[PDB]
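Comments concern the structure below.
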Amino acid sequence: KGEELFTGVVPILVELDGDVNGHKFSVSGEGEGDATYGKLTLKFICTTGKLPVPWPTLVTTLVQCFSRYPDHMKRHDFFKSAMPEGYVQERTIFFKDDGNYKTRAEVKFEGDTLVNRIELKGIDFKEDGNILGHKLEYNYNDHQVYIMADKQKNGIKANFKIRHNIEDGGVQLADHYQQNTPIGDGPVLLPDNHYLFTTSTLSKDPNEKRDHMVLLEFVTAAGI
């Protein structure tokens, strides 16, 4: 079982390769997750200079396998059971009245490290819109993720809207669509529908001079 891979604290690596309106960038993240409580702690750095988009627009993109599934559901855990070969995660994120991100990631074990490796392409952005103009507040409004099995692709899908507060007033919608499929060929748990509930806290490291995001996340799964 891939589920056994998550009994203790697990090192996490994130690597993101981005391109938004031709503005190219890289982000690296490091930390650890504990699926027993469903806690993640990570620090992310824009390794290429100034991040050309707001940090909060990347949070969703930057490991639902760390969600705390209570043991009446350890049979509905697609994400952990795909491990260690892992799973592909694909999204299109539509920023209302602005551009969209398309993301492809592979989440898998490498040695003892859970690695989330992402390619992101963003197109059609307004150069002085909320995103490329950096007009979004540095905070987070989490949303549940209603996960639905998809027996046609041996995978899962979900659609949800994320709310980004705009510094000058009002809210910038980020409309998420998501599909995941296993990377291996072994059988995988297709879960019955359920929720993932998330609480994100974004902060800064006072000693960190580079552009960065400290992120602390708590995540649990629930049925009905």
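Here Swiss-Prot sets the residue numbers for chain A, with the shown residues being 3-64, 68-229 in order.
The header says X-ray crystallography, 2.0 Å.
Just so it is clear, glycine is given a Cβ too, placed from its N, Cα and C backbone atoms.
According to Swiss-Prot, the features are:
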- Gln69 to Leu: In RSGFP4; increases fluorescence and shifts the major exitation peak to 489-490 nm; when associated with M-64 and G-65 (MUTAGEN)
- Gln69 to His: In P4; leads to no detectable fluorescence. In mut2.2; shifts fluorescence lifetime from 3.03 to 1.94 ns; when associated with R-30 and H-145. In mut3.3; shifts fluorescence lifetime from 3.03 to 1.88 ns; when associated with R-30; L-46 and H-145 (MUTAGEN)
- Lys79 to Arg: In Topaz; shifts the major emission and exitation peak up to 20 nm; when associated with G-65; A-72 and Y-203 (MUTAGEN)
- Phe99 to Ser: In alphaGFP/cycle 3 GFP; improves folding at 37 degrees Celsius, reduces aggregation at high concentrations, and increases the diffusibility of the protein inside cells; when associated with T-153 and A-163 (MUTAGEN)
- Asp103 to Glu: In mut1.27; shifts fluorescence lifetime from 3.03 to 2.85 ns; when associated with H-145 (MUTAGEN)
- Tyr145 to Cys: In mut1.9; shifts fluorescence lifetime from 3.03 to 2.74 ns (MUTAGEN)
- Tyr145 to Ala: In Cerulean; leads to improved quantum yield, a higher extinction coefficient and is 2.5-fold brighter than ECFP; when associated with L-64; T-65; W-66; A-72; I-146; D-148; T-153 and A-163 (MUTAGEN)
- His148 to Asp: In Cerulean; leads to improved quantum yield, a higher extinction coefficient and is 2.5-fold brighter than ECFP; when associated with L-64; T-65; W-66; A-72; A-145; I-146; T-153 and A-163 (MUTAGEN)
- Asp155 to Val: In EBFP2.0; shifts the excitation and emission spectra to shorter wavelengths and increases quantum yields compared to BFP; when associated with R-30; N-39; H-66; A-72; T-105; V-128; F-145; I-150; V-171; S-198; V-206 and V-224 (MUTAGEN)
- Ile167 to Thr: In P11; increases fluorescence at 475 nm excitation and at warmer temperatures such as 37 degrees Celsius. In Esmerald; leads to brighter fluorescence; when associated with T-65; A-72; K-149 and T-153. In VisGreen; leads to brighter fluorescence; when associated with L-64; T-65; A-72 and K-149 (MUTAGEN)
- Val193 to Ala: In mut1.5; shifts fluorescence lifetime from 3.03 to 2.72 ns; when associated with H-145 (MUTAGEN)
- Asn198 to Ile: In mut2.1; shifts fluorescence lifetime from 3.03 to 2.50 ns; when associated with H-145 and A-176 (MUTAGEN)
- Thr203 to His, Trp or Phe: Results in significantly red-shifted excitation and emission maxima (MUTAGEN)
- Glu222 to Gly: Suppresses the 399 nm excitation peak, leaving only the longer wavelength peak at 475 nm (MUTAGEN)
Sequence-distant neighbours of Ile167 (mutagenesis position) in its chain (C-beta under 8 A, six or more apart): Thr62, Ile98, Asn146, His148, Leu178, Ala179, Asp180, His181
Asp155 (mutagenesis position) and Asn198 (mutagenesis position), distance between Cα atoms, whole Å: 10
Cβ neighbour count within 10 Å of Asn198 (mutagenesis position): 13
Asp103 (mutagenesis position) and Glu222 (mutagenesis position), distance between Cα atoms, whole Å: 28
Cβ atoms near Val193 (mutagenesis position) (within 10 Å, other residues, all chains): 21
Set of same-chain residues at least 6 away whose C-beta sits under 8 angstroms from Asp155 (mutagenesis position): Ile161, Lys162, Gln184, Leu195
Cα distance (Å, whole number) from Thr203 (mutagenesis position) to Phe99 (mutagenesis position): 21
Nearest recorded site to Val193 (mutagenesis position) by CA-CA distance, among mutagenesis positions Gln69, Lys79, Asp103, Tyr145, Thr203: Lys79
